[PDB]
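Engineer: Structure incoming, see below.
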Amino acid sequence: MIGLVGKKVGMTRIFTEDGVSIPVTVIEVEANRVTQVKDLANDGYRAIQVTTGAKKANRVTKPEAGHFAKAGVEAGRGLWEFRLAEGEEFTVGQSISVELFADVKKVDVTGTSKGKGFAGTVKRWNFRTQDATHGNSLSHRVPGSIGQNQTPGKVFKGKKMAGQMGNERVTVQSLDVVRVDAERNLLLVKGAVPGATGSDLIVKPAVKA
Amino acid sequence: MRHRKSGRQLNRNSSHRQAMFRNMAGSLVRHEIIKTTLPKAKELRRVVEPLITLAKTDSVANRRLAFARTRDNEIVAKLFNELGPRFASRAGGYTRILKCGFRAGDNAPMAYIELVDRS
Amino acid sequence: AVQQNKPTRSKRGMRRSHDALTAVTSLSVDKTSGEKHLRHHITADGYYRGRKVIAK
Amino acid sequence: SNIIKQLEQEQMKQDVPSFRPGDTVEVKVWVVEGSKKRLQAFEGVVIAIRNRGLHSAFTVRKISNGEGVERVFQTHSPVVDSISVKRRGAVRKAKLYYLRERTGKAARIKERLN
Amino acid sequence: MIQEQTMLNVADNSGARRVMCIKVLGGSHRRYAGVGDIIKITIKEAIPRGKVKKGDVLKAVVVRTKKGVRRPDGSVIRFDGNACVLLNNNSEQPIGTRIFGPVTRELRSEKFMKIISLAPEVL
RNA sequence: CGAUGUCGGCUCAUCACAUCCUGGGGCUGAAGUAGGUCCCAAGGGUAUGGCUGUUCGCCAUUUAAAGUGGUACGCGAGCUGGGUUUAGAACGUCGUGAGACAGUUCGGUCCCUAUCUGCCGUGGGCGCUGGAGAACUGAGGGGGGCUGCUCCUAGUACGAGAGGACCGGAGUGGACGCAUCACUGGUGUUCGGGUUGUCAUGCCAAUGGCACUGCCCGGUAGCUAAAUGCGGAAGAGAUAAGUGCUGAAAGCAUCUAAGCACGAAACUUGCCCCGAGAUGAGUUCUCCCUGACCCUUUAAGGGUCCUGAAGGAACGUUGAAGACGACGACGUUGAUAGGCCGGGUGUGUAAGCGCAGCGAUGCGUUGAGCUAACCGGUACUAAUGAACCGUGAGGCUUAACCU
RNA sequence: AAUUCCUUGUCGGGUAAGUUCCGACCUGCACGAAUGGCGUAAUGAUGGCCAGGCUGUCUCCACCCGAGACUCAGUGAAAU
RNA sequence: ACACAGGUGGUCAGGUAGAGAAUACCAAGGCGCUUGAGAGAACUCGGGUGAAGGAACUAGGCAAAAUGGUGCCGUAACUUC
RNA sequence: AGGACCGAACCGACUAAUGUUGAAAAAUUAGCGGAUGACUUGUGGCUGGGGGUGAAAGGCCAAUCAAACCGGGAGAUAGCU
Ligand SMILES: [Mg+2]
Ligand SMILES: [Mg+2]
Ligand SMILES: [Mg+2]
Ligand SMILES: [Mg+2]
Ligand SMILES: [Mg+2]
Ligand SMILES: [Mg+2]
Ligand SMILES: [Mg+2]
Ligand SMILES: [Mg+2]
Ligand SMILES: [Mg+2]
Ligand SMILES: [Mg+2]
Ligand SMILES: [Mg+2]
Ligand SMILES: [Mg+2]
Ligand SMILES: [Mg+2]
Ligand SMILES: [Mg+2]
Ligand SMILES: [Mg+2]
Ligand SMILES: [Mg+2]
Ligand SMILES: [Mg+2]
Ligand SMILES: [Mg+2]
Ligand SMILES: [Mg+2]
Ligand SMILES: [Mg+2]
Ligand SMILES: [Mg+2]
Ligand SMILES: [Mg+2]
Ligand SMILES: [Mg+2]
Ligand SMILES: [Mg+2]
Ligand SMILES: [Mg+2]
Ligand SMILES: [Mg+2]
Ligand SMILES: [Mg+2]
Ligand SMILES: [Mg+2]
Ligand SMILES: [Mg+2]
Ligand SMILES: [Mg+2]
Ligand SMILES: [Mg+2]
Ligand SMILES: [Mg+2]
Ligand SMILES: [Mg+2]
Ligand SMILES: [Mg+2]
Ligand SMILES: [Mg+2]
Ligand SMILES: [Mg+2]
Ligand SMILES: [Mg+2]
Ligand SMILES: [Mg+2]
Ligand SMILES: [Mg+2]
Ligand SMILES: [Mg+2]
Ligand SMILES: [Mg+2]
Ligand SMILES: [Mg+2]
Ligand SMILES: [Mg+2]
Ligand SMILES: [Mg+2]
Ligand SMILES: [Mg+2]
Ligand SMILES: [Mg+2]
Ligand SMILES: [Mg+2]
Ligand SMILES: [Mg+2]
Ligand SMILES: [Mg+2]
Ligand SMILES: [Mg+2]
Ligand SMILES: [Mg+2]
Ligand SMILES: [Mg+2]
Ligand SMILES: [Mg+2]
Ligand SMILES: [Mg+2]
Ligand SMILES: [Mg+2]
Ligand SMILES: [Mg+2]
Ligand SMILES: [Mg+2]
Ligand SMILES: [Mg+2]
Ligand SMILES: [Mg+2]
Ligand SMILES: [Mg+2]
Ligand SMILES: [Mg+2]
Ligand SMILES: [Mg+2]
Ligand SMILES: [Mg+2]
Ligand SMILES: [Mg+2]
Ligand SMILES: [Mg+2]
Ligand SMILES: [Mg+2]
Ligand SMILES: [Mg+2]
Ligand SMILES: [Mg+2]
Ligand SMILES: [Mg+2]
Ligand SMILES: [Mg+2]
Ligand SMILES: [Mg+2]
Ligand SMILES: [Mg+2]
Ligand SMILES: [Mg+2]
Ligand SMILES: [Mg+2]
Ligand SMILES: [Mg+2]
Ligand SMILES: [Mg+2]
Ligand SMILES: [Mg+2]
Ligand SMILES: [Mg+2]
Ligand SMILES: [Mg+2]
Ligand SMILES: [Mg+2]
């Protein structure tokens, strides 16, 4: 089954009658509108290409606006693409609402994580700091040793070192969907999804069930 | 990391930044146009423009506040006697940054920051 | 922490391959005084986007 | 945001009484033991109030059986049932964290008469 | 959040006033022990004529923490100290007959029905 | 020997399998539970402390288990320097003595700004055969793979009882990892207040400067963990040891020779991420350009004038993006940033005035005043009209289709 | 034992657990009486051990303030 | 060797607080230390604060943290008193 | 009264960190010891190399000491590189 493209509005809590506070992540899901249907005869696979949101008319380019004009649909802020299962099809100018998740129970939310910048191995790879006293010379947060002596004159591939942390695609699996509010285009999932506030989210039904 | 934060450090401590923007705000009120670096001008807008909004309501308390911020009664007098009623209708934006090139000593990008109702 | 062989002038030129300066693309022209300046900067005489913002 | 505020104002409780720090409050909460909901009372001094709308909370300290007990109630939770100001107090702080080392005569607070 | 070398007060009439945690049971590399958790302890201070003696090694169940315990509304219940009730090593039933101070609802089970029976107040 | 730093600890590790746990089996002098032994199996996992310089070891208490080894007895241009192994001093012992003792004892300088390989990240160039904007496929690569306990099945099978299951199902944890900041908290030298000394603003009052932010008390956003969400799978395929079916060779027998079936945390998939420089440079969609002439050495040739597209780049306002580049948003047809208005939050009833009091002070005005990064708004200021790069229909050869 | 190889001697104390410490024993490898013997109040930037308080030493690190590191302009090394 | 965070004898000794020539803030007087401008990564240096625990770290409580003043009460073994 | 006590000047140098092509061919920062005495300091003088001096470490004698420095014997000698 396909997913929908939303946006992280923020987090809040749903007080049940029983006295339980459910930490939820509000995901507004506007009308995803299809722009292209891909198939086996032309594209080798079955998928749809959707768009959501709006865009400035002076900023949407002539190739992109011609691509939306062929589908006959308003330009959105992006283009995403969802693989189709069998027995599942959609038309081109079709709009897809959040009622698709009306009877799902768990979703997988894919987002782009927050940018931690250039991070050290303590933060990134959870390395232990060395001793803050007892003689330590300028070596409190360094990674320590990185190899062995002459046997493989070389550091191995994938050695855990410092570098860019975050700002990348991650997927949180098996999030309990709490509420599907079709009237104001919302989706409340239990827990914390990746991404900052106002960033794009991809909500798909859970594959692991 | 610097997420959602504000205020420039400017390679100074907090008391040096506070005394530098106090002097620079007094010099801008005194002459109505100065030439400083563009980062100092941008951080100065966040100092001077609250003083003018404070100066729109001439009370004794607001004279004492503007004195605690500027520490110059001549500046507080020019604020409440001239620039108050001069800017009494503008909804913010009381000043203007004009980039004026590069300083000869260190290639620093300079800028003229002036009040709007000067000329 | 120091080299074991002298690096060549070829490696020196390849390291300096990216140290080239980017010339300014185009100078903006004031509409009143007609003189050239940096885009978004005031002119030398004190014009910017037509008006005389400062005497000299 | 407006969406958050709309989701939160429909869950807030419209009958939260006005109480300040240093007020001796009595909170009646719901207790589910076995299958019978009963209503346990908790009464102490408000040492802290955190106002965040729906996420608002408050801290009550009491001296129960010789032991000091702090308890951080969620204000708009439905598991609390009643909030009653027994005795209002006169302090000049927002948070009375210094009462955690004062006992007996030293931990008195005078009454905020109005 | 109780670990090794943590001193605890004693919440019963077993005869001890001050015990020290030497091992947090139930899992390898297990850092902490909250309420309802079994800890192996040693005795550092006792009454002169008690059921237990200074230097005995036995189990105990944590009943009050200064860190506190969270309820599903988000609320938390903190105490001013750390308190435990002594247990037997094998049968793991409480030794004393009279529980001092309050306990919590996380304690109640088929295992600690005696403690909730004897506590003066259950929060 | 014109120098290859030699114990132990720390920090990072990585491989082997002669496997410690978990997994699959065979035999048992295997009733069950629990074991013994051997075979297959390296996917993941695989204690904290006391003593001691120690590795080790003993001891205490855990745990599913506390594996055995290689790696310059891994790792000092990564740390340490307790031990060993400099110069000082002393004991015992030897020697007439200077002095000496894998005998002891106290003290005792551990340098290097990284050129290359390597590795972690991040860019520039060019290419992919007209140029450009997007969405993809997925060759390949990496990540991840742990497990307890309880309950039901069932006090059933088994057993004289004591005791006590296989198989299967459900729940709740520990360790680890990813993400997040709604909660609980931390910080919050950019917010508010109290207060000590001193100086100053003419003085009072009120403020400001310095004293570690002067010392304190709280605390917004943000970042965070101790906080709270999620994960490990199921499944499929082919198998290991092993179990078989039919069945001869070898009239029987026989799991194998022909043929067929089952079979594990291993293997390939399934889950997540990168990924067409995958030079084997792929696919789809869309957009842009449809001018004249000279040349000689006539060819994938060179030049002139006109033209300058799609788009990009640059600049500017900037960002929960960021070392720099990069990436993303916006540039007046505009909410990009600052300001401003309103709100919220925090602090905790400002100043001034009046009253009471000899006065310190208290009370009223007053939950006042101030309020950072927050929320909703608002063109007041700054984001310029341009200019720059990029062209002008895109090779040959066959094949097929259509004329 | 600043001396004891065997040795982490044995016993006791202290600790959950103590090759160190303290007190005993004496089997003094290889103490011993001015290259002094045994005690000893006070003192010691002396050596070993223990306890209370205290705490980022640590479990396990988090945030913040500044000086560098990074970028721009100017000058401009070195070992090898 | 330097316009070098070193070394160099004598004399003068203001105010407020303070026992004080300590220390804090100031006067007279003299300086802002001869590269700057930004940004606000890792890491290092020097500091601030920290939930719960409180030496479990370590060769070793190294380093940090803590104590800290005046007056009064009171103050052990031992002792060469 | 005191080779008495606490503690600045002053003298010294116990610990840690930095620094180690340093700010510095031994220093800085935070702590530390003595501080009316066998104290410390200025100026001038004397002791000379197998010699001085030494509360004694083979310490010091001009950044040099198990026998200084300079010049000379001297192109010592080198079965060694
Ligand atoms: Mg970021
Ligand atoms: Mg460590
Ligand atoms: Mg060093
Ligand atoms: Mg350090
Ligand atoms: Mg090789
Ligand atoms: Mg901002
Ligand atoms: Mg600078
Ligand atoms: Mg200051
Ligand atoms: Mg070589
Ligand atoms: Mg270069
Ligand atoms: Mg050698
Ligand atoms: Mg060599
Ligand atoms: Mg077996
Ligand atoms: Mg094998
Ligand atoms: Mg393994
Ligand atoms: Mg596998
Ligand atoms: Mg051990
Ligand atoms: Mg100990
Ligand atoms: Mg290896
Ligand atoms: Mg070996
Ligand atoms: Mg080794
Ligand atoms: Mg090495
Ligand atoms: Mg080593
Ligand atoms: Mg090396
Ligand atoms: Mg040593
Ligand atoms: Mg010697
Ligand atoms: Mg020897
Ligand atoms: Mg390329
Ligand atoms: Mg793979
Ligand atoms: Mg939070
Ligand atoms: Mg807080
Ligand atoms: Mg916070
Ligand atoms: Mg003051
Ligand atoms: Mg006054
Ligand atoms: Mg001053
Ligand atoms: Mg399988
Ligand atoms: Mg087989
Ligand atoms: Mg057969
Ligand atoms: Mg047959
Ligand atoms: Mg099969
Ligand atoms: Mg498993
Ligand atoms: Mg505005
Ligand atoms: Mg005030
Ligand atoms: Mg008032
Ligand atoms: Mg009132
Ligand atoms: Mg308020
Ligand atoms: Mg406001
Ligand atoms: Mg806003
Ligand atoms: Mg002897
Ligand atoms: Mg021995
Ligand atoms: Mg013993
Ligand atoms: Mg010890
Ligand atoms: Mg002894
Ligand atoms: Mg002797
Ligand atoms: Mg004799
Ligand atoms: Mg003697
Ligand atoms: Mg430069
Ligand atoms: Mg050279
Ligand atoms: Mg100088
Ligand atoms: Mg000097
Ligand atoms: Mg004075
Ligand atoms: Mg910093
Ligand atoms: Mg501190
Ligand atoms: Mg604070
Ligand atoms: Mg702490
Ligand atoms: Mg605090
Ligand atoms: Mg605390
Ligand atoms: Mg220890
Ligand atoms: Mg240890
Ligand atoms: Mg110390
Ligand atoms: Mg200290
Ligand atoms: Mg004396
Ligand atoms: Mg010193
Ligand atoms: Mg003294
Ligand atoms: Mg000697
Ligand atoms: Mg000398
Ligand atoms: Mg001589
Ligand atoms: Mg001689
Ligand atoms: Mg001769
Ligand atoms: Mg010669």
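Cβ coordinates are placed from backbone N, Cα and C, and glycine is handled just like the others.
Under the heading of mutagenesis, Swiss-Prot lists E:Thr97 to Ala and annotates it as follows: Reduced RsfS binding. As a published mutagenesis entry, E:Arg98 to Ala appears in Swiss-Prot alongside the note: Reduced RsfS binding. Here the residue is the original one, but Swiss-Prot notes a mutagenesis experiment at this spot, E:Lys114 to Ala: Reduced RsfS binding. Here the residue is the original one, while Swiss-Prot reports the published mutagenesis E:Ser117 to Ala with the comment No change in RsfS binding.
For each listed feature, how buried is it and what is near it?
Structural biologist: Counting Cβ atoms from all protein chains shown, E:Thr97 (mutagenesis position) has 11 others lying within 10 Å of its own Cβ.
A 10 Å cutoff on Cβ-Cβ distances gives E:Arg98 (mutagenesis position) a total of 11 other Cβ atoms nearby, all chains included.
Within 10 Å of the Cβ of E:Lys114 (mutagenesis position) there are 14 other Cβ atoms, across all protein chains.
Under DSSP, E:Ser117 (mutagenesis position) is assigned to a helix (H, G or I) in the three-state scheme. In the structure as shown, the Cβ atom of E:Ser117 (mutagenesis position) sits within 10 Å of 10 other Cβ atoms.
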Engineer: Would you kindly give the Cα-Cα distance separating E:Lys114 (mutagenesis position) and E:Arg98 (mutagenesis position), rounded to the nearest Å?
Structural biologist: 10
